[PDB]
Amino acid sequence: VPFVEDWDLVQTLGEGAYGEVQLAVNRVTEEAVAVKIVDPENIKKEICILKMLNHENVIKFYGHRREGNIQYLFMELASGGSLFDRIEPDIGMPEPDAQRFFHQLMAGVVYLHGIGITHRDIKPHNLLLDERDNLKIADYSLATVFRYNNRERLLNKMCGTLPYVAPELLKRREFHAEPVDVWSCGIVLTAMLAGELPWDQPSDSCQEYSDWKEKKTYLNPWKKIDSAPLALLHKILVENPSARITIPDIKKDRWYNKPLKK
Ligand SMILES: Cc1c(Nc2ncc3cccc(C4CC4)c3n2)cnn1C1CCOCC1
């Protein structure tokens, strides 16, 4: 069919130091996708991880064209935008909606950890929503391999977003990849349930993190979170990453399994 190769760029979806993301619409079919446009070794690594992804809760990669030294990355479009924009400041969202998002988050993180990929920047800006509000883990530009040939490799690179980062990345030289992504999913949950972030970073100098370590859940944001999800957060936001709840045990948590949503 002539012209099915052609896509019109119709809306800006995001701009950063990386380049931009454009909503693209096929000239013939009207299929809508997201095109990440960049102006070397890093994009090479990113494309390689992007090709490994095939799950309903992770953004799908359709392939890439280079024109000149400009790379175009075609991927699944999520027409409902980011989870960030469903969170009402100081309120959060309804507990059933939050639980449903957290289920989908866990499904995508399980998936990634299964294929030996860590995301390293899980936050509501990187969690996108399709036309039916299904959650898609986006942005693989910090993702890396933590398991290959069934052997684990420890991480040392400091990266992510401070209010989301686990405390071991601030205190230890090396750390396991999986407890880091689990912690950031906890902060996601807190945000959905409270419409606020609990601390600037999880350090001994941050009074809001000390308050948590001392159990002062009569303070915000914790006082806004019902006892059942707050139990779960007590098991996720544990400072020692070796004692921190794993995903298989999150799937056994009372709140996680509570029926809430129609
Ligand atoms: C359709 C839509 C999306 N999708 C959307 N879909 C897929 C994406 C894949 C990679 C990167 C991004 C963007 C950086 C976030 C993506 N983004 C994002 N934002 N949006 C609207 C923009 C205007 O405001 C309403 C929401």
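The residues of chain A that appear here are 3-41, 49-271 by Swiss-Prot count, in order.
Placed from the backbone N, Cα and C atoms, the Cβ positions cover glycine too.
Look at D130 (mutagenesis position): DSSP puts it in coil. Look at Swiss-Prot and you will find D130 tagged as active site, proton acceptor.
Taken from Swiss-Prot, the feature ATP binding site covers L15, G16, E17, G18, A19, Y20, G21, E22, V23, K38. Long-range Cβ neighbours of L15 (ATP binding site) (same chain, at least 6 residues apart, Cβ-Cβ under 8 Å): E22, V23, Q24, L25, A36.
Record note (Swiss-Prot), mutagenesis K38 to R: Abolishes kinase activity. The unchanged residue is displayed. In this structure, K38 (mutagenesis position) is part of a beta strand by DSSP.
Cβ neighbours within 10 Å of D130 (mutagenesis position), excluding its own Cβ and spanning all shown chains: 20. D130 to A appears in Swiss-Prot as a mutagenesis experiment; the accompanying note says: Abolishes kinase activity.
The annotation that Swiss-Prot gives for the mutagenesis experiment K132 to R reads: Strong reduction of chromatin-associated CHK1 ubiquitination. Taking Cβ-Cβ distances under 8 Å and a sequence separation of 6 or more, the neighbours of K132 (mutagenesis position) in its chain are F93, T170, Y173, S193, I196, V197.
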Please list, in sequence order, the residues in the chain of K38 (mutagenesis position) that are at least six apart in sequence and whose C-beta is under 8 Å away from its C-beta.
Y20, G21, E22, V23, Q80, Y81, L82, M84
Gap validation: 7 unmodelled residues, flanks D41 and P49. CA-CA distance in Å?
9
Including all protein chains shown, what's the count of other C-beta atoms within 10 A of the C-beta of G21 (ATP binding site)?
17
